[PDB]
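Q: Next up is a structure, given as structure tokens.
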Number of protein chains: 4
Amino acid sequence: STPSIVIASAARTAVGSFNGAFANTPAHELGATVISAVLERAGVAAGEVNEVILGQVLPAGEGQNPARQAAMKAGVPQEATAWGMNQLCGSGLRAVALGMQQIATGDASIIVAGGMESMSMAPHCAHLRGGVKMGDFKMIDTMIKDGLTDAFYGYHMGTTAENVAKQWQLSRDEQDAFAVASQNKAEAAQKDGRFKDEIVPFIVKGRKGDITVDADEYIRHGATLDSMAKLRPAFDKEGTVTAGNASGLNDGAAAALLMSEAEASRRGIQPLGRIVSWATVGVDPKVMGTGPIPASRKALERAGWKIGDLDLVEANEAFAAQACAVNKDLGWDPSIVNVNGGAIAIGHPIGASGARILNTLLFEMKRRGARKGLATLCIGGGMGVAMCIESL
Amino acid sequence: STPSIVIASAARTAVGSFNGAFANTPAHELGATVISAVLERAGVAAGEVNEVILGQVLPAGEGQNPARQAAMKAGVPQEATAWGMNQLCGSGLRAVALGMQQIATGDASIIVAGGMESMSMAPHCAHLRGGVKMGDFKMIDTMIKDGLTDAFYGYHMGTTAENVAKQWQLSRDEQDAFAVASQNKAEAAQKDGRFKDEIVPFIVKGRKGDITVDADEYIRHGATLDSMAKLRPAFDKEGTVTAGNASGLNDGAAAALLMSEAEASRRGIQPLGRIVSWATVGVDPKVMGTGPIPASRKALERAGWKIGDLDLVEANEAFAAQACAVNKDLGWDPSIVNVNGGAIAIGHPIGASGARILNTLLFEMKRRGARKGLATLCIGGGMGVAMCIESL
Amino acid sequence: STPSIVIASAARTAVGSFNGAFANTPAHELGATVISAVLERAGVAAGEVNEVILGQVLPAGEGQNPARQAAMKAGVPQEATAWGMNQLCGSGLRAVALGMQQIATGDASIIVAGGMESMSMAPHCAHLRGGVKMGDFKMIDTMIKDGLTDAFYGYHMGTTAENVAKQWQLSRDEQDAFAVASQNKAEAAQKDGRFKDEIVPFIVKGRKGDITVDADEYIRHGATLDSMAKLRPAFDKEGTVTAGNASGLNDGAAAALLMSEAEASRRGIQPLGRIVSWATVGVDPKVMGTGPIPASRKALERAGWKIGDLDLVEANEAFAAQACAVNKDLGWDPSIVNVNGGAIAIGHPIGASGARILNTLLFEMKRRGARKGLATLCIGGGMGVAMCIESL
Amino acid sequence: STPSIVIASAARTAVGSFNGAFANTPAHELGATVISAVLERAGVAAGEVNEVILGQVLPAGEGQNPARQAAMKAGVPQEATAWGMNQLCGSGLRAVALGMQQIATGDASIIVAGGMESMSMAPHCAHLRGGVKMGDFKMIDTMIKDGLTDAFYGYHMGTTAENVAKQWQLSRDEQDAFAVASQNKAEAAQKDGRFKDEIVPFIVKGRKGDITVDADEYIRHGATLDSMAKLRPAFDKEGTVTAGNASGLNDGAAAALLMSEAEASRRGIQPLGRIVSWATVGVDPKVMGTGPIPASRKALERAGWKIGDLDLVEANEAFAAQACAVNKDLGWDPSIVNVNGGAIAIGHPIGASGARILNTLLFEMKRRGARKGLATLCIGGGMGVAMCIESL
């Protein structure tokens with residue numbers, strides 16, 4: 001026997017700007033909106049879900065197991081189970097793979113999997129148990145410390161982007177021209193409603209009126225080459241990596257309902273793809289941006305695919321330095337990568353990002369009629385992750 | 001063939017008291033030591049490890065992916081992978097299930113899985129990005145907030161254990177008799193040397209001298225009934241759960257080394273046991289302590305076992321109310337349950353506990369000649385987790 | 001020969017709104033600009049200053065003795081001295097009386113006195129030296145706790161205002177009419193340029209552009225009765241005191257340069273006024289708004305003046321309720337009182353407020369040729385302070 | 001008529017060690033006990049007090065105007081007034097001069113003046129209103145920032161002491177001997193009972209029992225030269241200033257009751273002394289410890305006294321470096337200086353200090369029948385204060 005698991009349906013919230021639309025929205029509320037979206041999208045009841053798996057890197061102050069909080073809110077019953085996980089920036093795609101294994105091993109019928117992040121709602125913290133007899137103590141930003149800081153080399157993820165830039169000799173112009181392309185592609189898809197299918201509106205409840213967010217607010221309209229070239233380097237003071245050519249700090253969530261291919265056929269569901277293979281591999285944390293290269297190669301090797309059989313790719317844009325590098329090495333046609341733009345434009349809600357690009361990949365595959373696709377992301381601390389999808 | 005996954009080796013640190021031995025020791029330092037110890041007792045080099053999965057509930061401020069930090073510090077190379085997960089209190093036993101599924105689906109050969117927790121190091125926090133225009137606020141204790149406060153009703157786990165008491169008509173004398181029986185069992189076994197084999201010593205690097213922690217310090221010697229019956233209830237001013245018949249707040253780590261049964265035989269490794277089956281199930285959050293009941297029935301049914309078949313049990317004592325309710329329903333001989341003691345005496349490092357009680361079961365099964373064996377736990381928010389084990 | 005002290009020159013900054021124009025300006029920067037202004041307006045050099053005395057209620061986190069920081073920044077020599085003082089709302093006026101006394105006793109020739117306050121920059125705090133063993137604790141708003149809360153009764157100053165409303169039988173209509181009138185009179189004075197003489201502009205230094213602040217930003221233009229009528233009681237849910245008939249939370253500095261009458265004559269300075277008398281008296285904390293009553297009476301008795309001898313009055317408007325009470329009891333003609341509006345409109349930068357209203361008195365006295373003035377304020381904790389000024 | 005003000009009576013608490021006897025005692029509680037004491041000692045009823053004046057550098061979080069808190073606790077009537085002031089280390093003496101001035105200008109008859117401080121209770125703070133959009137921020141120790149750091153050069157008072165050691169070429173051995181001598185003189189004086197007359201005991205109310213504190217707890221008994229010599233410099237890795245030859249962080253209060261000489265005679269009071277003169281002068285902040293030189297010289301000139309006229313002197317020991325420079329420059333017989341030890345032994349409760357050493361001077365003057373005395377302190381930010389006292 002050979003299991004065969006499918007992504008029956010999918011949905012992501014809009015990607016919100018740092019301290020923007022979802023500045024005060026807990027992640028699990030966003031998780032709840034995507035959970036109910038994929039349940040109604042597949043025509044599966046919440047009472048049929050066995051388990052819910054959500055990546056999330058910054059859960060501090062949100063209470064017990066936010067994965068359970070989002071399941072219970074979304075109308076999943078208490079007889080189910082739920083948990084979160086953290087492979088950092090790869091978390092939201094990894095969870096989908098972990099959900100695929102629950103079914104493959106005979107321990108679940110129907111999983112909901114993805115990620116959720118509120119980088120806005122991430123707190124400052126300090127270890128205050130001992131007590132402070134004298135002297136300033138630091139209140140630590142958990143978003144910077146737990147999401148953006150290499151634990152081994154002490155510097156920001158964007159410094160790793162400098163390392164990869166200098167390795168591959170990627171000029172400031174090349175990085176900027178990739179950054180403006182991503183903003184133009186993304187603004188172009190948004191106008192044309194190519195993001196409508198995947199986005200489920202989130203309602204931000206308010207004292208003085210409810211608001212419906214259904215649009216990626218981080219996309220810069222009319223992004224220009226000169227606007228990119230005007231900027232100062234954020235990390236290295238004589239470097240190449242600017243705020244324009246790296247992705248942002250963002251809020252959002254994204255998911256996929258998974259079931260066996262036969263169960264989908266029982267119920268008349270038309271899946272957004274079969275999960276044919278997946279893989280995660282580690283590299284040096286100094287150049288974590290190279291993660292997607294070994295990861296995307298192993299995934300393809302597991303599918304029995306060559307790189308030149310693909311039709312579509314989502315390769316996550318943490319930095320125009322590392323995105324450009326991954327693309328150079330693997331050699332896939334750049335006109336099939338980030339067709340609707342990438343993270344530099346859309347945003348980078350860490351734990352949600354992997355389900356985010358997966359959502360974007362599956363819907364464009366349905367839209368253009370691509371059969372073979374791949375989603376991959378670089379990962380802080382030096383990993384990569386990847387997934388090969390085939391359209392039914 | 002059948003995916004027949006074994007536990008090649010196992011190791012834990014001793015469990016520390018809150019702000020005690022491991023007071024200022026990062027969880028990942030504690031998890032580093034167990035990853036080396038599992039690799040040593042098996043005879044398996046760190047380079048051969050594909051991935052490290054560690055359950056951990058309270059990572060705030062410890063930096064990017066402490067599972068990865070634990071693995072790198074232990075000498076597992078950059079090429080391997082690592083990630084955290086959180087199903088609260090079952091996390092450590094569910095990571096062993098997850099790592100098993102890696103091997104069963106053929107995505108990995110060798111996994112080190114378990115849990116780690118530093119509850120002493122968990123910080124206080126607040127969301128301060130919007131600022132606080134006027135008026136007092138709370139700096140929140142993330143240990144309480146994210147580790148012990150049920151997200152649904154707003155209260156402590158010691159009130160969910162009170163709901164199990166009023167429902168199952170347990171007395172203030174019935175619980176006081178179970179807590180002293182688990183402190184006497186654990187003091188007995190400790191002075192016997194039955195904990196020796198599972199514990200790997202941890203070195204607490206001081207400045208005015210090192211200290212070697214090689215014994216659980218939450219175990220209290222000479223537990224009387226007067227001290228247990230003289231306390232005031234902590235979670236209800238006229239109630240039955242106290243500090244003495246509830247579990248503690250603790251630090252600790254624990255892990256198993258996993259591979260296929262065929263691979264153990266090639267390497268000349270006599271495995272502690274074979275993982276026959278596992279399961280998790282949800283229950284009403286209000287009465288979370290009854291997770292072990294349906295979870296152990298699911299696990300047992302999957303193995304094709306009766307409750308009678310079992311020769312040794314590890315039912316985690318989060319409380320004396322949840323524990324007695326699980327022992328009475330399932331009706332298994334309590335003379336074989338928590339045979340060297342439970343978490344009232346031993347302690348309760350949230351994320352580690354699942355991996356902690358797996359150690360105790362695996363080393364006692366080896367020693368007393370018990371063929372079959374089940375470990376089980378209750379989980380906050382309303383779930384249960386269980387894993388059946390068979391001897392070679 | 002009895003010591004005669006004169007106010008040679010005075011100045012204030014504009015009064016900023018809470019987290020408004022001066023949101024991130026330390027009180028001492030504001031004080032430094034007013035110190036430089038009184039010196040320039042009197043023709044006295046910084047080098048001649050013996051002492052600076054600045055009332056200030058909320059200096060936490062600003063560093064050692066902000067009054068010295070203000071004097072040094074203003075170029076007052078290191079050989080001079082400087083100190084801060086605190087009689088709450090009375091501070092800025094009390095400091096002038098204290099300055100007067102340094103010259104009366106022969107200990108100094110030349111004093112700059114007043115006060116300064118940045119309610120905006122006041123921090124949140126907690127006592128964390130003992131160490132917090134477990135659970136949540138409070139970050140205390142120092143502005144509320146140290147500035148606005150009665151230390152004996154534990155309620156806000158606005159609750160003392162409610163006590164005064166009840167005792168003097170002051171309707172919500174009478175309080176709201178008074179409030180609207182203070183806004184309309186301030187708006188009119190502002191429009192006609194009656195605050196220009198007293199205000200020295202303040203340059204808020206910026207990364208991306210300097211902003212000159214020379215207008216009182218808290219004054220509401222076109223304030224309507226209905227806008228006051230619509231508000232909810234802020235302190236007693238069936239009370240009369242609201243946000244609209246109370247003063248606000250504000251930032252500013254204000255000062256006066258003093259010397260003897262004979263000294264002003266040698267220098268050829270035409271002084272703003274002679275300090276004829278001052279007084280300070282306690283009342284019940286519960287009705288602290290009544291402070292001005294005994295304080296003004298005692299100040300007039302010391303001058304040898306009848307209430308009817310006054311040509312102009314500044315009675316500070318902490319709350320409409322108390323301003324009304326004061327005016328009723330004293331019986332002075334209301335048309336000579338706060339002729340250019342009061343603190344309901346202008347603001348109440350606590351430690352500066354007494355020097356703020358003295359500036360307004362002095363510059364209107366000059367403009368209209370009023371010979372006899374009085375400035376008075378109520379004081380949290382139950383006190384009053386009053387000063388009689390006569391024109392030369 | 002040249003007003004002649006006497007110190008009718010005086011008192012102080014013992015000086016408490018940092019987080020020691022008065023660890024959770026608010027400063028106004030200490031002040032209340034000394035207010036009661038000066039009244040009882042002088043035979044004056046609380047109802048007769050016109051004003052209370054208390055220096056206090058670190059009032060954050062204690063609530064509105066702690067001077068008023070103290071006065072009201074001590075039964076001083078609501079109709080009196082009270083205020084705090086801040087001239088840093090000079091405060092507690094300056095407040096006495098300012099009290100004298102109330103009486104001298106005919107504004108009051110009876111004043112209670114001194115200082116109070118609880119460095120233990122001083123909180124950590126931060127400005128949080130604008131929010132912290134991203135990145136770490138410090139919780140600031142208000143004791144260090146507002147008490148002990150130079151606001152201009154950003155360094156500790158200890159560095160100014162190093163500046164004075166370098167400038168006066170004061171060896172480590174000379175400073176250490178001075179420090180040892182302060183300890184041994186204070187020990188001898190404590191043992192002989194010489195602090196008993198000045199100290200009023202203070203009841204620390206407990207929950208498991210009340211503790212009466214009537215001994216200065218910071219004084220080290222049996223202090224050795226070797227114990228000073230073994231310390232490492234605390235501020236300059238190659239300096240001379242140490243924990244041992246500097247004063248400490250402390251809690252306490254101290255006060256004097258003032259009235260006219262003619263008033264004491266009416267009441268039949270034998271006063272502790274007549275205030276003959278006072279002075280305050282500025283110096284370079286970099287060498288603030290030199291303050292006492294120009295202040296003492298100025299106070300003596302004012303009194304009409306030569307340095308040689310003095311029979312007793314209290315010169316506050318902030319640091320052995322500056323105490324030594326002061327004594328060298330003035331050249332007064334070091335045998336009449338700090339005859340019962342100084343603040344290196346006794347402690348330095350900032351705002352209370354100047355009234356602390358006034359108390360010790362007055363009670364030793366009475367003891368030995370000394371006719372002419374002077375007290376002086378150096379002040380943070382570069383100032384000096386001094387008062388001349390003559391026995392009746």
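Residue positions begin at 1 at the first shown residue.
We read in the header that X-ray crystallography, 1.9 Å was used to get this structure.
For all residues, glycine too, the Cβ spot is worked out from N, Cα and C.
Annotations per Swiss-Prot:
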- C:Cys89: active site, acyl-thioester intermediate (ACT_SITE)
- C:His348: active site, proton acceptor (ACT_SITE)
- C:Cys378: active site, proton acceptor (ACT_SITE)
- C:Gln64 to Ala: Slightly lower activity (MUTAGEN)
- C:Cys89 to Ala: Loss of activity (MUTAGEN)
- C:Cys378 to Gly: Loss of activity (MUTAGEN)
Q: Just how many other Cβ atoms lie inside 10 Å of the Cβ on C:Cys89 (mutagenesis position)?
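A: Step by step: centre on the Cβ of C:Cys89 (mutagenesis position), count other Cβ atoms within 10 Å, giving 34.
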Q: Given the recorded positions C:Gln64, C:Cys89, C:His348, which lie within 10 A of C:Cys378 (mutagenesis position) by CA-CA distance?
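A: Near C:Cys378 (mutagenesis position), where near means Cα within 10 Å, the recorded positions are C:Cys89.
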Q: Using a Cβ-Cβ cut-off under 8 angstroms and a sequence gap of six or more, which residues of the chain neighbour C:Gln64 (mutagenesis position)?
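A: Result: none.
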Q: Taking the Cβ of C:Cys378 (mutagenesis position) as the centre, count every other Cβ atom within 10 Å, in any protein chain shown.
A: 33
Q: Are there any residues in the same chain, six or more apart in sequence, whose C-beta is under 8 angstroms from the C-beta of C:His348 (active site, proton acceptor), and if so which?
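A: Spatial neighbours, sequence-distant, of C:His348 (active site, proton acceptor): C:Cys89, C:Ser247, C:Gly248, C:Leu249, C:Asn250, C:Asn316, C:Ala318.
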Q: Under DSSP, is C:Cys89 (mutagenesis position) helix, strand or coil?
A: helix
Q: Would you kindly determine which recorded positions in the set C:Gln64, C:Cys89, C:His348, C:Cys378 have their Cβ under 8 angstroms from any Cβ of chain D, listing them in sequence order or replying 'none'?
A: C:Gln64
Q: Where does C:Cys378 (mutagenesis position) sit in DSSP terms: helix, strand, or coil?
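A: DSSP call for C:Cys378 (mutagenesis position): strand.
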